[PDB]
Amino acid sequence: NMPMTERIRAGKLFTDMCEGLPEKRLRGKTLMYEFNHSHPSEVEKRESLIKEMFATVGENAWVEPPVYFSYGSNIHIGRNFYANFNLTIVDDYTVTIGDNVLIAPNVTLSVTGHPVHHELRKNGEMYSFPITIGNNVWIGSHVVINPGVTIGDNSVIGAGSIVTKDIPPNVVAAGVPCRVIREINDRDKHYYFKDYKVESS
Amino acid sequence: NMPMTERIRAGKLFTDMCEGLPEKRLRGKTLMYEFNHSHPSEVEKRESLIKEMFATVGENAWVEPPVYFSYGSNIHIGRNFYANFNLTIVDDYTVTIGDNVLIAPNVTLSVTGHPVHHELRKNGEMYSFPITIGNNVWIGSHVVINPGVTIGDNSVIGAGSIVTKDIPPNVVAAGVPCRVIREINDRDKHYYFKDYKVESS
Amino acid sequence: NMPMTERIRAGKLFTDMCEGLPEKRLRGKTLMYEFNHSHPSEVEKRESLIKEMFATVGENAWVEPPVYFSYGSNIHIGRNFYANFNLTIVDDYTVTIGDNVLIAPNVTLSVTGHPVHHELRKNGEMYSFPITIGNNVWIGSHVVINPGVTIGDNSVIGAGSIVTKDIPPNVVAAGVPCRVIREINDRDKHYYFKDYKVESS
Ligand SMILES: CC(C)(COP(=O)(O)OP(=O)(O)OC[C@H]1O[C@@H](n2cnc3c(N)ncnc32)[C@H](O)[C@@H]1OP(=O)(O)O)[C@@H](O)C(=O)NCCC(=O)NCCS
Ligand SMILES: CC(C)(COP(=O)(O)OP(=O)(O)OC[C@H]1O[C@@H](n2cnc3c(N)ncnc32)[C@H](O)[C@@H]1OP(=O)(O)O)[C@@H](O)C(=O)NCCC(=O)NCCS
Ligand SMILES: CC(C)(COP(=O)(O)OP(=O)(O)OC[C@H]1O[C@@H](n2cnc3c(N)ncnc32)[C@H](O)[C@@H]1OP(=O)(O)O)[C@@H](O)C(=O)NCCC(=O)NCCS
Ligand SMILES: CC(C)S[C@@H]1O[C@H](CO)[C@H](O)[C@H](O)[C@H]1O
Ligand SMILES: CC(C)S[C@@H]1O[C@H](CO)[C@H](O)[C@H](O)[C@H]1O
Ligand SMILES: CC(C)S[C@@H]1O[C@H](CO)[C@H](O)[C@H](O)[C@H]1O
Ligand SMILES: CC(C)S[C@@H]1O[C@H](CO)[C@H](O)[C@H](O)[C@H]1O
Ligand SMILES: CC(C)S[C@@H]1O[C@H](CO)[C@H](O)[C@H](O)[C@H]1O
Ligand SMILES: CC(C)S[C@@H]1O[C@H](CO)[C@H](O)[C@H](O)[C@H]1O
């Protein structure tokens, strides 16, 4: 009701069957289908495919296929990135991942949400809001990060949580919905798992 | 016990290694393997493949691969259906989806379940109860819909919820387990997301 | 530090880019890639592939592709095993599954975890603790079993739960996080689902 890409940028409802958006996705799903079917030994092909797939990729990135996204060109990753099986990034808009981020299996990231009232989405209306994942963050298995969310630096996201609100840095958050359960302190510098202490050398 | 398929229709426990069921499952996993490995540019092949896979398909359906099901023939879908990545439907029995239904990535629908008592499932005994999804329904990411569940028209299922009980129409529901959190009213006709209003034209 | 494999067996922090671990993973993803890309009709190639993939496999095993794992060799499985779509086992160390175990679609098992304090994982430091799954257990859809977890015999794990603590045998557990909701008694020997009783013949 004004150019479509102009509304995406302002957070207004839109649809994406025009302005070359439908082809930007085809170019994208085409590079993804090549990465998902690539033989595990095709390490070079893979290492280079992920450079083409994402808009920005820092050095030392590794993504265990398969990966799924809408357009790959809206995803910006930092250094030493590591993602496990089935990462899904619905990136109809900006998705920014910081340095040293670790992603567990089956994680879903989405900047897109639809209007709750069935009347506002008769034609698949949608809204998009940037997701920002800070540095040295660890997202557990089966996590879901919602639109417009920001995970503060160094934080950890419990497996299975649905993140719907900004998450502050240096905390351990979890739950449905996701809540900060505690702050990461010095006790965590010694106790890495349950009752096991890192008898440092 | 009486014809296995007869038992399926009655809601009795049963095993599916007979009466041609194992081959009906082969015919379907065959079509599904062709859909999931199809190249993104094979638009015509996909469109016609989804007409073959499911029992009934309304016009304007679109399923983003991959898709996973037991048999394809027990799934009935209405108009303008849209499913995102990895939709899984365990349809050992009828699964019915209405019109204008929207499915987020990684959703699981299952008519089938097993008896909790280990002595009752020694031989993979199971039960199947039809799932009915009303018109204009939006199911969020990572949701799981259990057997016999009925989602009412215009309702919205929040990401990550586990639906074990019917959801009335016109509501926003969520949680583990799912519960109605509020009714969708006219405020949702103006405010589509958080604090952003549809300054309607 | 100490030989890396020696640390794994001890429950000490480690990394896995040495001692031939990277190649044990390649031999693994290769067999896996073959299994996930096989035609639903290549029943024999599949049957024989799972015997190659996993360390130990009992008779009458079935795994609906796709399956995902770190190394195949660390997973041991009993008799009559059944895993639906997208089972994921992050077995950087041992994973033992008993007899007659049934697994729903989209289940994630991980023996590995990372230190909570970002300073302890600069180089992808990780820890591994075996996961033991008792006999005649039934795991629901979208379940995540964390490191060092033991599921007791004859137990049931509701769909969508995040298991972080051992589960006693003969119970029905569920939730985020998981919790014993009740013990499985003789009532379950009669009522298999909600209000449907097995009118025993
Ligand atoms: C975050 C994590 C590492 C541990 O957090 P922690 O502070 O050291 O754990 P704690 O036991 O002290 O947590 C405290 C409470 O929160 C609960 N909790 C922990 N993780 C939770 C989760 N993901 N969801 C919900 N509740 C959770 C605990 O069960 C515990 O319950 P209680 O208060 O009744 O006793 C672990 O929970 C986790 O989820 N890790 C992700 C593993 C994964 O996905 N790995 C994939 C491969 S990298
Ligand atoms: C349903 C949804 C659109 C928003 O519902 P809403 O009524 O407008 O949201 P509200 O903030 O008013 O919800 C009220 C409360 O419920 C909680 N809540 C919202 N969604 C929840 C969910 N999925 N699970 C659990 N709790 C949830 C909120 O955190 C809030 O907490 P509070 O009571 O402590 O303040 C959003 O939560 C959602 O999950 N969308 C799905 C997105 C998705 O999966 N997209 C994939 C691509 S389409
Ligand atoms: C475990 C299961 C079979 C039923 O357990 P049950 O004891 O017979 O069920 P109940 O209704 O008596 O459960 C009691 C309570 O726990 C809740 N509950 C049940 N399953 C739950 C789950 N997975 N997560 C959270 N809460 C759950 C119920 O909603 C109910 O709520 P209430 O106390 O407010 O009334 C079912 O919940 C389930 O999740 N099955 C898995 C199905 C699946 O994944 N199938 C895939 C193909 S095999
Ligand atoms: C026809 C629409 C549902 S569009 C569809 O919605 C998806 C989320 O549901 C993603 O945002 C896709 O990129 C978008 O094209
Ligand atoms: C190896 C057998 C369990 S048979 C096998 O089971 C599958 C479901 O698990 C499908 O039904 C196949 O069609 C059937 O041949
Ligand atoms: C059936 C049409 C909506 S087209 C379909 O829509 C998808 C997004 O929903 C993708 O853009 C596909 O590339 C496009 O062909
Ligand atoms: C041998 C059985 C576990 S059968 C198996 O159970 C699955 C659910 O667990 C699905 O219902 C399959 O379609 C069914 O064949
Ligand atoms: C790019 C490297 C981290 S290597 C890469 O790491 C993977 C796990 O992340 C697997 O171990 C591969 O087999 C290995 O070659
Ligand atoms: C570089 C590491 C993140 S290693 C990486 O971590 C994964 C879990 O996050 C799995 O354990 C892989 O097998 C392991 O190589």
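Here Swiss-Prot sets the residue numbers for chain A, with the shown residues being 2-202 in order.
Method reported for this entry: X-ray crystallography, 2.8 Å.
Heads up, the Cβ atoms here are built off N, Cα and C, so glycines get one too.
Features as listed in Swiss-Prot:
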- A:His115: active site, proton donor/acceptor (ACT_SITE)
- A:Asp17, A:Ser71, A:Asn85, A:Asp93: substrate binding site (BINDING)
- A:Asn85, A:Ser142, A:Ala160, A:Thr165, A:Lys166, A:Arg180, A:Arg183: acetyl-CoA binding site (BINDING)
- A:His115 to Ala: Results in an 1800-fold decrease in catalytic activity (MUTAGEN)
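The two recorded residues A:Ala160 (acetyl-CoA binding site) and A:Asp17 (substrate binding site) have their Cα atoms spaced 32 Å from each other. Fewest Cβ neighbours within 10 Å among the binding-site residues A:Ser71, A:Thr165: this applies to A:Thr165.
Each of the recorded positions A:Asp93, A:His115, A:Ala160, A:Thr165 was checked for a CB under 8 angstroms from a CB of chain C; the ones meeting this are A:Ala160.
Straight-line distance linking the Cα atoms of A:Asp93 (substrate binding site) and A:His115 (mutagenesis position), rounded to a whole number, equals 12 Å. The closest partner of A:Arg183 (acetyl-CoA binding site) among the recorded positions, by CA position, is A:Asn85; the full candidate set was A:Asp17, A:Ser71, A:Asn85, A:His115.
Ranking the recorded positions A:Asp17, A:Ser71, A:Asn85, A:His115 by the distance of their Cα atoms from the Cα of A:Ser142 (acetyl-CoA binding site) places A:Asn85 first. Within its own chain, A:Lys166 (acetyl-CoA binding site) has A:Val150, A:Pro178, A:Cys179 as residues 6 or more apart in sequence whose C-beta sits under 8 angstroms from its own.
When the binding-site residues A:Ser71, A:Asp93, A:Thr165, A:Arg180 are checked against ligand 4, A:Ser71, A:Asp93 have a Cβ within less than 6 Å of one of its atoms. Of all the binding-site residues given, namely A:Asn85, A:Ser142, the one with the smallest number of surrounding CB atoms inside 10 A is A:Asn85. A Cα-Cα distance of 14 Å separates A:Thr165 (acetyl-CoA binding site) from A:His115 (mutagenesis position). With a threshold of 8 Å between Cβ atoms, none of the binding-site residues A:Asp17, A:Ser71, A:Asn85, A:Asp93, A:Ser142, A:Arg180 neighbour chain B.
When secondary structure is read from DSSP and collapsed to three states, A:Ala160 (acetyl-CoA binding site) falls in the coil class.
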